4 protein chains.
Amino acid sequence: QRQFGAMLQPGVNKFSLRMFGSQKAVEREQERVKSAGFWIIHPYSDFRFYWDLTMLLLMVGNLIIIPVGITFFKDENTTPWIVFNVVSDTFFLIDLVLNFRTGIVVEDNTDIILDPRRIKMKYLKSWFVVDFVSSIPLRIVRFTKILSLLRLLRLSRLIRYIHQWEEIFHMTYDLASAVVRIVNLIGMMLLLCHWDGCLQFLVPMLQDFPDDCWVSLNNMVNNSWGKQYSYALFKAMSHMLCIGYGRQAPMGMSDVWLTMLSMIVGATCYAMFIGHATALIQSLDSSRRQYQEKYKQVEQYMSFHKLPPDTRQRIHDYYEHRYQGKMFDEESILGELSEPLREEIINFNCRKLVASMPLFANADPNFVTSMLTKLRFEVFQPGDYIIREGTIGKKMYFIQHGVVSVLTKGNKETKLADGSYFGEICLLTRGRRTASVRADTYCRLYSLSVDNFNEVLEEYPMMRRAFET
Amino acid sequence: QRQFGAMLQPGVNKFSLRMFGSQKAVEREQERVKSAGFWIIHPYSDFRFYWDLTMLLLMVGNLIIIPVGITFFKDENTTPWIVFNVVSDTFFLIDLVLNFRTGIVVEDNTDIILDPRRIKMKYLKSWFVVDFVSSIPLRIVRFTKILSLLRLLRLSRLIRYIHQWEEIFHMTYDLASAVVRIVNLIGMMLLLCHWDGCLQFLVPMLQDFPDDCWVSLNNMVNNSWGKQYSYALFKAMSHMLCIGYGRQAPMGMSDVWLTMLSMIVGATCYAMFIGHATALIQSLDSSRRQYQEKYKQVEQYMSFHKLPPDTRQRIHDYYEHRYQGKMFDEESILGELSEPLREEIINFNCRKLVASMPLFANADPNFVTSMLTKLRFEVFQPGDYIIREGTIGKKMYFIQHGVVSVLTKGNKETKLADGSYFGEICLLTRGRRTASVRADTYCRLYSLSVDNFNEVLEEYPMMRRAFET
Amino acid sequence: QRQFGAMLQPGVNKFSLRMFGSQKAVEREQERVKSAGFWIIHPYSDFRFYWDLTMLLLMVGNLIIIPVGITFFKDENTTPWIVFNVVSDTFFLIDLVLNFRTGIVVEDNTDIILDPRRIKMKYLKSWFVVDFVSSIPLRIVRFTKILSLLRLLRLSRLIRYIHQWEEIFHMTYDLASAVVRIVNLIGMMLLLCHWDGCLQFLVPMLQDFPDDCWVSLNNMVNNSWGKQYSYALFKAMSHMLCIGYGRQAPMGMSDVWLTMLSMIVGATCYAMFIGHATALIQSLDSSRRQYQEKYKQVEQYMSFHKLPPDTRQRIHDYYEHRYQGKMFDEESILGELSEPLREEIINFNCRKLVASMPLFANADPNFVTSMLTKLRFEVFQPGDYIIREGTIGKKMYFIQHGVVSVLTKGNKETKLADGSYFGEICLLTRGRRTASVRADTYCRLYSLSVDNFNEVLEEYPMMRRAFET
Amino acid sequence: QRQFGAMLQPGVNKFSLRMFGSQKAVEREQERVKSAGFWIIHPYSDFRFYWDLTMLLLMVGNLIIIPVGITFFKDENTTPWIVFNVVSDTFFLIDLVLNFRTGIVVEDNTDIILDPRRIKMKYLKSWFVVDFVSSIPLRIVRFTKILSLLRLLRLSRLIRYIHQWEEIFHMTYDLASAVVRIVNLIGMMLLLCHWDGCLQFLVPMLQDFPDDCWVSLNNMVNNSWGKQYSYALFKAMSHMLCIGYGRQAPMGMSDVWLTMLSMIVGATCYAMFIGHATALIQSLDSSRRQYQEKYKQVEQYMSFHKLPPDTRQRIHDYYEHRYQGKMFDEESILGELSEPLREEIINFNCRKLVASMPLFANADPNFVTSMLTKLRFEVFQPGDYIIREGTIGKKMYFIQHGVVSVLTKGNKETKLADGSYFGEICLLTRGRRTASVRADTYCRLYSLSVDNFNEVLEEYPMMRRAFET
């Protein structure tokens, strides 16, 4: 009660700011959960996180410790074992009454913390039967046996909790988290091998070590419980990895049928793990694969029409100088974003260089921020004539990179670079072009067509009337 | 004839309601099949289903029982065998005359049950030659041998029936049916191993057990027919799983060539099964993989233009708060649906909150149900200015979730939440905005633009005339 | 010269009609090739086909026969061998002068047969150097050795010819041709195993059988050339399939390094074959996989908005009753076809039922064949109100299947089926609907909207003027 | 200083012309780097390339030589070893001061060479800590040990340099570079096997060869360092390839745990390499796979509507005569190109045949070069009526290939081929067509619709006014 209540709120500094955005919303959420019910626990809290971590580190320890103690220890020595059982049972029993006061995430953004009445109404018909049935520690003797067998369904519980924490933590991978995921799956396969090896030692022990089993043939009848277990894990690992039998082929019928069961189960589990890990690795470089497919389609197109190899080389260069080996499309990406995001990106890219035009300075910021929505991004190669003489002028350009040489008859050479705006005369009248610019380097330009500018100027009458004046 | 005729109709309570929709159509279909022909059987019936199940459980039993009796039983004891043969032959013969009176599914919705004349006209040139040829029980002696060999083509028959029932049952998978499909394929591979093991015992038996074969080397010459068969299945399973030879490498030429045939066939069959099962598992989470690819393309786009890490973090959050880790698109989905479905979904999402606007109450339901077709669904983040001062008003918003704080100069703070409609003034006149709202939580809004509302109001003149008045 | 000239033309009855379309074009092509040059051979002929088949069946026989005769026959007995060599050499030499008079397929439709001058101009700088260099049968002695080694580059020649015939034969697979392709690749892998096994017998023979090799350990020193070769193929097959060593692990350094080379090469070749065969099998059911992905996206969409389970069940049924478990899109398919194809398909689907409208009979066929371009195909479920009272009429419908019950106040029930056109009154005036039809079965309808009909009637003034009158 | 300064510039004749385009830009870039800083080195130079190649060929030699000298040489004979160490250390130390004067590629096109101040500002917080820490040659003794261990992090350095050179060299694959990539990955896996085999000899050597290890069992205790190493590589290769244990199963606990570690690591590494190589091979024929999927969707569409087999055969032919077995789309490809590229391709395809029209000769080149943007490419089959009598004329055609027979009532037969323009009369007036042409071969036509021509003629008033006159 001293420091305990403060751990009930969503206090994660890094996790909750990522999930809620603003600290005012985080403080507000804590106040709402505190003021709402009798005394409730939030599922974005530090306390729920450490409690779930303790439950996972208990269940993994049970899954390791149980099948070694079933078959390997000749002397039961129940005392320490029964103490271990009771601690796990009281942890599940403390948890059973804890999972009735926690908010349930109906949606990722906001969850409901109204009262335990709603929470129990979902929790009952959601999982209460299997959780309570596994949670408790000749009909009565049969129930004792059934209760022992039923408590095995707890495993499923960890699966739900892992999946909840994993998804709310990390859902779009990078290289490092993919490596962590692969190491987790290799640990799970090793756990399956551990259970399998204990079973393959257990079954010849229940028949009291006949002469056909592998324990009697290998002279490992009486030896240290570490050596027997290690050899059993080896045999189960070799059946999984399909590198062979442990030492000799099965010679008794119990060993033959156990080996066939272990072979089928282990080989199917391994070769279905590795396909998942291969898809997990190959899902990192998806953009480069999309670029290669697009280039293959372009290559087929050039082969269909029999272009000369000069044109094909130019097309190959142009693509390598635009997508840069990775495929994307700004159009759909800027159409999927909301309005302040698409405002900020367009503003950051083009605001500084578009404010340098002296016709753009004194205008209202609404006018220029509506003009910012019509800029097209283009790439020109060395030697391409952007403008040619006698052509009707239709769009203007702003340099974003590169150098551009202007060719005039009188003035024999003129250079522009570092973001230079040209072809500006086409915005105020219609007629033939008077010069011709040529790219000298791979120049990225931002284009503004006259049709789009005309529509914007029509939309703001005061701007258009000022232009008339 | 007592209860028999009622089983001829499509009486499945769960299956036929799924297939036909309305019970009036189910009763009508049964009446039509009953009244149409002489005496016909429907292929959506209970009777056809149990008959096909009995045929499958007979053919699987034949496929298991035949190659054990060919090679393993030293004493033929034909009597019980010949009785078993005759029961299978009369089942195929009862079936041969049954498959002339069943409706044929030309299409999934409705099938034709007009007369046996049409059914025989398809059935003859469709499968009657192979079905009748397998269906019957020195030229005459050669025919006896050919008839024995030909009856083997019946296997194909089960393939057609399984495929028909499987497809008309379940065609879009979940996790559980995928697990059932994988267990079925493992059973088929085990069947192939069973045939292979019986063959590998049969071929050294026909040469009367020479000293080079594996039966004579392993001292399994005279032993129980269970031990020999089990070891043979083991050897065939080890050749399939490629974990090694059964015990020692082949030492005779018959064993060498049999082992090479079994190796090639088994390894190709296994490694072509496992690729199918991997694709079957990976086809469950397709939406999450589509989301990861879209995010990778977005990441490449942010790297191409060198945005600051603040903007990149906002873009990462915005996507995690919109698609929720799974990729979809409402546009094409609502364009692929028919008219009452797309009516019902739009009505359920927006009808309750759009009826709260006091301008929407007294209007005709045609007007509001045509207004319901222009609502766009948007997501705004904490801190994003939805409206800013001095901006021309162009769309209104209805809260579907979250809180929104209105900022006014005089009234220092105003809150809206639980589905609150604001920016309503822009529908009735054009001019600068007078306040500025700011999101406080991740708010889902439904937007209605003035252009769409203007088009609707033009379409209903009486509504527009009422607005004028 | 008697029957010989007639085999020079493209005489394939099945292949050339598939490739050229019309028999007049086939006769014309033969006349053009006959009349064009001195005396030329067409590469769509029967003669070129049988000649290429003979060349392939010679080169495969050489690839099998050579490495058995290099290492297995103790007595060279050159005589028959040298005769075999000379027949293969004169076949390549007859072919060298034959590949100067055959037309070259610059494009699949029409090839050039103008003169040998153009053909030699491509053939020289295309492949003449490697073909002629492999085609011929101390510097002179070194050349004899180099000529022996160079003639090995002929293998490549078969690769070009196989690829040409395979592609011009079959390029879009079915199940059977996929099975043929897989059997071909298994034959190629068996060929590689054959060469590998002969090498693994050759290398311990060149050292004159030391005590560490597998031939001396297994006591196969002097034995029949069939037994040695069979065991060598077995060892190479076990190294490829990775099922183990042939019998014992390598004990000499020559065997160790040979086994490591054979292991790496064989395992990489096998596991790169099987991925190709898995992709080849999985490329048959692509439409069903596209349907499953679309359904998964739809399921995510229904989960995002929390619809009741009634609506979700209706959406699940509607999709299963429209795409029928396989995904396609008529739009892009009918936009990719040329004009007589898209004319024929639309005409076959809708001409018979659209001619039954008595307003459509007496009109010009241009008018109705332009009306045929505006029909939309829809599917309605049991219980969906197609029309409701008081709604403004906007489109008419033609039944293509199913029954539809019309509900009127006076006339209590009216049925339509077998292709019945209703809602026809909306084409001639605007106003509220007067009845309401309801689907009783899963009915496929063809819809015609008033906007499209109005545009067509405007396009034909005489039709529109007749309607006015 | 004599020839040394000239190697500092981007002097690659083949690489730098590919990267910069024009030789004037290459000369200009060299002048800019020379004139800019104190004395700097460009990362597109010959010198940087040879220096990085020398560094890679040193680090690979270190990775091979180190773990043979750790465990295999009984006599240390430090002298030559310590000399080898010092040469590698002084190479890393010469490099440490060299990587402070090289330009850093912020973008692929142009990099910054302004001053070492910016370069050090990126290089410090980018990699200077790990590079300098690995670059140098009881706390002091512990540091000596830590320095030995830390210098192992240099490996990473080669990974960055390889990735930079690989990407700036080759990014879209062909067959040959894919084969080179696969051979590189097999070399990397062999390197891992080399380290693994040295470890499996090292661990039984540190325990001074007990009787359970494989070295003592196989009698390889004292033998040549080539035989021991070769057998160790064999055992590591067999654990990777999962073909079995080297000779006998592990019999001591050290061997058992080493074999389990080596099994898991090697099998996971191999089966994750082979999936990458399979995806790398299958990414070459992507266009043919896209064509097969499109054809499967078309086949489903023909099966949904029950067309006769004549129509299906025509659809199958038409597709095989248009995409030619490989899938592409000109639309998006010509929409992704910049303006001079899309000018050049359209001009090369259609300029020569469109200039033959005598109405197109005397016009201004702007008019025809704007007409060139409206040509649609179509394919017609034998027997398809392109025009039929009594139909309103709407588009004209230019032959690009094939023969076309014109049918007239008076003139009984008229042929056109070799690029013949017909239907020209529809451009100057509206009315019924007067003849009907029929394709005789698979003819590729270029179509020009009247609507597009009318829009162009409206755009150029002088052309339209001339047509009026």
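So for chain D, numbering is Swiss-Prot's, and the shown residues are 216-352, 375-706, in order.
Structure method, as recorded: electron microscopy, 3.6 Å.
Cβ atoms here come from the backbone N, Cα and C positions, even for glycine.
Within the same chain, residues at least 6 positions away in sequence whose Cβ sits under 8 Å from that of D:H407 (mutagenesis position) are D:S414. One mutagenesis experiment catalogued in Swiss-Prot, D:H407 to A, is accompanied by this note: Reduces response to cAMP.
Annotation for D:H553 (mutagenesis position): no same-chain Cβ neighbours under 8 Å separated by at least 6 residues are found. For D:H553 to A, Swiss-Prot lists a mutagenesis experiment annotated as follows: Reduces response to cAMP.
Under mutagenesis, Swiss-Prot gives D:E557 to A with this note: Reduces response to cAMP. Listed in sequence order, the same-chain residues six or more apart from D:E557 (mutagenesis position) with CB atoms under 8 A from its CB number zero; the list is none.
According to its DSSP assignment, D:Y560 (3',5'-cyclic GMP binding site) is coil. Around the Cβ of D:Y560 (3',5'-cyclic GMP binding site), the number of neighbouring Cβ atoms within 10 Å comes to 20. Taken from Swiss-Prot, the feature 3',5'-cyclic GMP binding site applies to D:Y560, D:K563, D:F565, D:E567, supported by similarity to another entry.
Flanking an unmodelled stretch of 22 residues, D:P352 and D:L375 have Cα atoms 19 Å from one another. Under a cutoff of 8 A between CB atoms, and with a sequence separation of 6+ in the same chain, the neighbours of D:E567 (3',5'-cyclic GMP binding site) are D:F614. Spatially close to D:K563 (3',5'-cyclic GMP binding site) yet at least six residues away along the chain are D:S524, D:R525, D:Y528, judged by Cβ distances under 8 angstroms. By a Cβ separation below 8 angstroms, chain A lies close to none of the mutagenesis positions D:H407, D:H553, D:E557.
A C-beta separation below 8 Å, combined with a sequence spacing of at least six in one chain, links D:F565 (3',5'-cyclic GMP binding site) to D:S524.
Proximity to chain C (Cβ-Cβ distance under 8 Å) holds for the following recorded positions out of D:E557, D:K563, D:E567: D:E557. DSSP assigns D:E567 (3',5'-cyclic GMP binding site) to a helix in the three-state reduction.
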